[PDB]
Amino acid sequence: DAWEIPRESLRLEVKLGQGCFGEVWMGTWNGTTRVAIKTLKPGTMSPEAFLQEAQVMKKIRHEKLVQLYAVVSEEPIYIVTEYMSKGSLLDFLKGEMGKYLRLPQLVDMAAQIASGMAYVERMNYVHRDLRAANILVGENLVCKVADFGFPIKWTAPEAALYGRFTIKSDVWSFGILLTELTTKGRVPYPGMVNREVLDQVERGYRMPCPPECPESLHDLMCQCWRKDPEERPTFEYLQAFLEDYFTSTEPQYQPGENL
Ligand SMILES: Cc1nc(Nc2ncc(C(=O)Nc3c(C)cccc3Cl)s2)cc(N2CCN(CCO)CC2)n1
């Protein structure tokens, strides 16, 4: 394979996170390139399974999707990608940077996500787990979709009920992701547990306009949360709308205490 690299060229420097199937490190590839490394714990998940994510990441290439660099496909396995220096968008949003972000910065982060998701849309792919926790941040507020291989509060009804997952339910999640960006990281449907979210959402309920969030962005949310998956906007739409936001939609926008 072209993506193969010598085990020697990889250095795992800082441990970044853990899971049941492996770990994620910051490190150095060929002694020069800062990379992110993800490992599989031999025996926990099947190699074939843990490699299905890298196989996918091979046919994908977009500036708003985390990029594969190399793999070591013989146990123990390592997948290598570019390194995002700020971690998940969810830790960023509720961390020290939280308090300085306003609408322009947040609507721009959203746009990029929609740009990456528009690419995913174009390729007829589905993500299935779009949400802030699965967006990585970089230098200068660069946001890239991550993880290409239950989150009920993020999942569209038809997908959680009848397993009908699509780019249109991905759009639903994006709608839920917009509340995360506007509440600076707060769990959707506050004080509601999974079971009553299903009931309520199936009964027509939708989260209201977050504090200081312009109505125009709440409407955009509500469009992504239409009951009929086909009514829901495309990503190519969502992308254009958010890039043009402060000219075409909210030109009279004044800074507030939080947004
Ligand atoms: C969990 C985490 N990841 C970071 N960067 C990453 N880049 C890419 C990642 C990744 O997993 N790639 C990947 C791979 C390798 C395989 C398949 C699929 C994918 Cl997408 S993880 C940075 C970070 N930091 C901790 C907190 N710090 C506080 C600063 O104030 C900043 C730095 N923590």
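Using the numbering of Swiss-Prot, the residues shown for chain A are 258-406, 424-533, in order.
Technique stated in the header: X-ray crystallography, 2.8 Å.
Every residue, even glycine, has its Cβ placed from backbone N, Cα and C.
Taken verbatim from Swiss-Prot:
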type	residues	note
BINDING	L273, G274, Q275, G276, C277, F278, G279, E280, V281, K295	ATP binding site
ACT_SITE	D386	active site, proton acceptor
MUTAGEN	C498 to A	Significant reduction in S-nitrosylation
MUTAGEN	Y527 to F	Constitutively active
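Counted within 10 Å of its Cβ, the other Cβ atoms near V281 (ATP binding site) come to 17, all protein chains included.
17 residues are missing from the deposited coordinates between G406 and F424, whose CA atoms sit 16 angstrom from each other.
Take the Cα of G279 (ATP binding site) and measure to each of the recorded positions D386, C498, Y527: the nearest one is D386. Contact annotation for binding-site residues (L273, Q275, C277, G279, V281) versus ligand 1: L273, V281, each with CB under 6 Å from a ligand atom. Annotation note: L273 (ATP binding site) sits in a strand segment as assigned by DSSP. Recorded residues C277 (ATP binding site) and the residue listed as 'active site, proton acceptor' have their alpha carbons 18 Å apart, per Cα-Cα distance. Between the C-alpha atoms of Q275 (ATP binding site) and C498 (mutagenesis position), the distance comes to 32 Å.
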